[PDB]
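One structure coming up, written as structure tokens, with questions to follow.
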Amino acid sequence: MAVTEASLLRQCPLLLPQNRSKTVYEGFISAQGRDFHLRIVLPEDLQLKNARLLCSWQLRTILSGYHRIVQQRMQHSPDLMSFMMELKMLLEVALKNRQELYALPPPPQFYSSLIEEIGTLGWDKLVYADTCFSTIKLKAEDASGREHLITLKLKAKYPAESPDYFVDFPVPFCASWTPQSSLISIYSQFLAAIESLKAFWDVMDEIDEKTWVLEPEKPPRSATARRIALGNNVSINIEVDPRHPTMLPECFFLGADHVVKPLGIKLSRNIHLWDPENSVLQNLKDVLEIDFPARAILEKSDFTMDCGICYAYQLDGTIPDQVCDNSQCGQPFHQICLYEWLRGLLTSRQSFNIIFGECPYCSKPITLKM
Amino acid sequence: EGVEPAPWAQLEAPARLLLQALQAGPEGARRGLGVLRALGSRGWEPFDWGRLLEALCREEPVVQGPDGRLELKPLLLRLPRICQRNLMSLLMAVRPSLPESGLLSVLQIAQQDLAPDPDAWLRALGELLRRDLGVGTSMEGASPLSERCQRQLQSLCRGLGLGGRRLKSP
Amino acid sequence: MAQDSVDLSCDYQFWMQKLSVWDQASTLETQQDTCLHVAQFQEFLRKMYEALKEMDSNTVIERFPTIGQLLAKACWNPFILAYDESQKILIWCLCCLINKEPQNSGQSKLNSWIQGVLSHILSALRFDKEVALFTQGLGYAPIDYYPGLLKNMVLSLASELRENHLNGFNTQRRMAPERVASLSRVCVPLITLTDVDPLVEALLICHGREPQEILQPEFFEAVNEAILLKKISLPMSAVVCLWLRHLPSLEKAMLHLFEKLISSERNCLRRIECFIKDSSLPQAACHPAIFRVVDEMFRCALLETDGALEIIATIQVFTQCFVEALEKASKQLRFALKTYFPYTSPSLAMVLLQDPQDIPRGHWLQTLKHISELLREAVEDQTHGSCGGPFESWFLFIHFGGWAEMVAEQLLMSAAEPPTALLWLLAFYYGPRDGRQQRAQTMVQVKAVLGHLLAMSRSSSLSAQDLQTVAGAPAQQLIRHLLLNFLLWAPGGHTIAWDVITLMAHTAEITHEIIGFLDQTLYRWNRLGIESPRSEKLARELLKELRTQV
Ligand SMILES: [Zn+2]
Ligand SMILES: [Zn+2]
């Protein structure tokens, strides 16, 4: 309703006025199936610029990080009714954000059925399950003999709604979920995607075997690019299409301008000789008319010696000189880049010509002297 | 008193680094790519897009417009406008390795349905991502451009001899 | 010589009733409204200057009622007096209202008032007191320190913006966004003052950490107009920043390219290339957001017209520029081509990027014959994991000149036993969305035409009516273009070209089409360094004479 005589009933039923003059309300406020204790004393008149509002410690700990907002809303808000609307909205937000700490499933459907379904699968598959039983992770094998995982994240109602499926492989995975479907269903879909993407895996495994792959290291299965090294101080990066891997890739060359030019020329001249019935390597070798090195240096492969902000060497005469005092990062920077970065962060503090801050990559103390 | 923390304060460190990098002007998206190769290199070879695309939709309160009005904004509309544009550019770049369930929750925000003072760049990058998934044919005049621009371009092409090709199929 | 007073006497009351509202512009809204309407005020003042110039002062009373008040209000508003030439014209108008020989005392009062307002414009110390005192003590006049003073204020403000930018999320004094918006309103009238460009460049580069824009789009429109008319000369980082924080300014830039190819410079592709390179769009289109917006506009135009040769040639030029800027400034950390051209298979683009400068003139045939295979696969075998359709593969194939245009000139070289793949490519070029049944008929027509043309070439130098026979539908533009390439190629040409051109150029559209063909062809040849001077001089002469007929 319009007036705060029935709208207040309908929108906060469990707030009971103690006093005749409707000035003291006490009781419970509802949010996402949960009732919170609340006592909201007004002055003798209908003004919220000054009022008391006490809560249970449950509600205070749940309104942590919004106390200032609620205090401001007490002074800014005309009526009590709208303040309650805002408070319910704010509670719903707080709970939906901190959904980790606040929940309880319906066991009779949930905990038994999930174990029934995992038994229907087979207990050789499952590898991980979280103590809240929200996350689980399953395994499968290729005919080629590769392990591929699938993460599921489950709600309070697993069988009702779809569970969030996270999988590594690069093409977008589509899982037709029904309320009647189950883990065997989604697992069969997962094996279907696996047997489809077999060919792409074969190509990338052949590259990772027979070439000095350079700048992905221990690559994931989502990765379609592979900067291969060849000769010395020149590399070729190669992006592959999953649906059509054996087809020609977008490919180009990094390194020395005097060395790279004939390679682009030879590629242009021979690109019509590509054939998607052979392998990528067996086509590249006769296209570029060369062979590869197999790990000419396996230890000192490459350490990226660039700014780690601008990712360039030679910014305006300056060199990557400023480094991390850390064995695990060792990441160089420039004076200018690192100054512009550290002058932003809240942790950093500036003495006369000195700035102390956190290394961008590892968050350890790093010092810059201008 | 008036110190404001960065809205990526409470996030996973690598996401924090990415959103710190994209802040840095038009070279923000290239820097985003350098960041992702510099986490393929480190101990956590995968990057949890599915966690970042939840955080991008998570809501917090702000008080903007008049002196007093409480409204709830997601992160994408709360973090700096150049971080926004260089994000959506980087999502164009790595679209294929993203979960659609998160993307659509993002694009719904970018569409800014029922808002005054929209972001034309956010809306346009929304449209260009929809078109690339293939769920935003939309049967509309929903194009990246403005009606103003599309009209001023009809107005000029009208002053030119149409070609013998047949590209529209009546 | 019809009206001579009425529209101007209406605009007068409009402007005087607007100036009275504005009144020295000491607030936000007065400033914004001034910044909007000031240009029209400038034109109004030009017309008023003509009117007072042709006549004399103190005799006539046409607008002498409140001309004083108008020119004063104008002068005491500094957002007017800092626009391009407004100050110069107001000075001219006050010079017109003067009189050499005053007779009544009112005219003398007027002349005194004119000296007063002129002195307010030029030489009044409406500034801080102690600085005027100090300078006057040291024997410095305003004219010999104002420049350095301006310079030092500008550097101060620009540094301040830079430091507010670097202090992102830090416990320090935050430059209040009211001040930033204020500076952005001040930069608008005096964008063409060289002594302020640092402040512009700083405002664009120093976006800062806010979710909303703090600058208002009049600032962006002003800067963009000035960039495109070559009145400010910023660096490239700043115009990219501009595009990338005001989208209507990047649309407005790409329209300003279309007027050059539709209206001004139809089929002067050297001038189109010069404009594109001087503009920053190639450099800015290495951000995929901007390349996506630019291609979307090219697409709208390919569709409104049904495949206009002028837009096609312009796209080819833009793409060449964009490629040779992407290469230059994408060494480490470059984006994958499916980010610029996301609607196709990457294979095809990676073929079409390969320039034909790099390849021998004899090995172009094999490469085209390969491209035909890939387009045919992508169109006809339209299965999942491929293009969105035929139009998309076409719209790509069109971005890469050299290849698309070289087709016919290789058919003539192999007119004896024409390759079916090249016929397919050519029929695809001049028409997609046709179907195999249409395409086969088109190809066999072209094959018969090639037979006749090879016969005619290996015969002596013959007439033009024999060619008009085969010229005599859905395949007309294709046959026209093929026949033009025949003229330029065969040595039987340079004798009977006019006889065919005159017959083909019925309308002006066909004339524009042939002009476009020939300009594109000479650009193409001079680029690839492939030339037979006979054909060059022939095409240049035909182009010269046909540009008069239009
Ligand atoms: Zn650097
Ligand atoms: Zn470090």
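Going by what the header records, the deposited coordinates were determined by electron microscopy, 3.1 Å.
Cβ from N, Cα, C; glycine included.
Pulled these from Swiss-Prot:
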MUTAGEN   A:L248 to A  Impairs interaction with FANCI and FANCD2; when associated with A-252, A-254 and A-265
MUTAGEN   A:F252 to A  Impairs interaction with FANCI and FANCD2; when associated with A-248, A-254 and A-265
MUTAGEN   A:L254 to A  Impairs interaction with FANCI and FANCD2; when associated with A-248, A-252 and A-265
MUTAGEN   A:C307 to A  Abolishes ubiquitin ligase activity
BINDING   A:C307, A:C310, A:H334, A:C337  Zn(2+) 1 binding site
MUTAGEN   A:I309 to A  Loss of interaction with UBE2T
MUTAGEN   A:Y311 to A  Loss of interaction with UBE2T
BINDING   A:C324, A:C329, A:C359, A:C362  Zn(2+) 2 binding site
MUTAGEN   A:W341 to A  Loss of interaction with UBE2T
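Have a look at these and tell me how they're positioned relative to everything else.
A coil conformation is recorded for A:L248 (mutagenesis position) in the three-state DSSP classification, outside any helix or strand.
Around A:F252 (mutagenesis position), the same-chain residues at least 6 positions away in sequence with a Cβ under 8 Å from its Cβ are A:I236, A:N237, A:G264.
For A:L254 (mutagenesis position), other Cβ atoms within 10 Å of its Cβ number 17.
Sequence-distant contacts of A:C307 (mutagenesis position), defined as residues of its own chain at least six apart whose C-beta falls under 8 angstroms from its C-beta, comprise A:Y313, A:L315, A:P320, A:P332, A:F333, A:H334, A:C337. In the three-state DSSP classification, A:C307 (mutagenesis position) falls within coil.
Neighbour density for A:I309 (mutagenesis position): within 10 A of its CB lie 23 other CB atoms from the protein chains shown.
The local packing around A:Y311 (mutagenesis position), expressed as other Cβ atoms within 10 Å of its Cβ over all shown chains, amounts to 20.
Taking a C-beta cut-off of under 8 angstroms and a sequence separation of 6 or more, A:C362 (Zn(2+) 2 binding site) has the following same-chain neighbours: A:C324, A:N326, A:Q328, A:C329, A:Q331.
A 10 Å cutoff on Cβ-Cβ distances gives A:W341 (mutagenesis position) a total of 25 other Cβ atoms nearby, all chains included.
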Less than 6 Å between Cβ and the nearest atom of ligand 2 is the rule; apply it to the recorded positions A:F252, A:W341, A:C359.
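With ligand 2 as the reference and 6 Å as the Cβ limit, the list reads A:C359.
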Is there any among the recorded positions A:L248, A:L254, A:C329, A:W341 whose Cβ is under 8 Å from chain C, and which ones, in sequence order?
A:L248, A:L254
For A:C310 (Zn(2+) 1 binding site), identify the closest of the recorded positions A:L248, A:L254, A:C359, judging by Cα separation.
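Nearest listed residue in space: A:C359.
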Using Cβ atoms only, which of the recorded positions A:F252, A:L254, A:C307, A:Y311, A:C329, A:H334 are under 8 Å from chain B?
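So the ones by chain B are A:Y311.
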Filter the recorded positions A:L248, A:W341, A:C359 down to those whose C-alpha lies within 10 angstroms of the C-alpha of A:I309 (mutagenesis position); answer none if the list is empty.
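Of everything listed, what lies within 10 Å of A:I309 (mutagenesis position) (Cα to Cα) is A:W341.
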With respect to ligand 1, which members of the recorded positions A:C307, A:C337, A:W341, A:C362 satisfy a Cβ distance under 6 angstroms to one of its atoms?
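From A:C307, A:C337, A:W341, A:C362, counting a Cβ under 6 Å from ligand 1 as near, the near ones are A:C307, A:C337.
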Measuring CA to CA, name the entry from the recorded positions A:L248, A:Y311, A:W341, A:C359 that ends up nearest A:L254 (mutagenesis position).
A:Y311
Which chain neighbours of the Zn(2+) 2 site, leaving out A:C324, A:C329, A:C359, A:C362, have a Cβ atom within 8 Å of the mean position of the site's Cβ atoms?
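Those within range, site residues removed, are A:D325, A:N326, A:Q328, A:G330, A:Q331, A:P360, A:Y361, A:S363, A:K364, A:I366.
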What does DSSP say about A:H334 (Zn(2+) 1 binding site): helix, strand or coil?
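Going by the DSSP assignment, A:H334 (Zn(2+) 1 binding site) belongs to neither helix nor strand, so it counts as coil.
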Can you tell me how far the Cα of A:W341 (mutagenesis position) sits from the Cα of A:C359 (Zn(2+) 2 binding site), in Å?
10
Quick one: pull the CA-CA distance for A:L248 (mutagenesis position) versus A:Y311 (mutagenesis position), whole Å only.
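If we compare the Cα positions of A:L248 (mutagenesis position) and A:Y311 (mutagenesis position), the gap is 29 Å.
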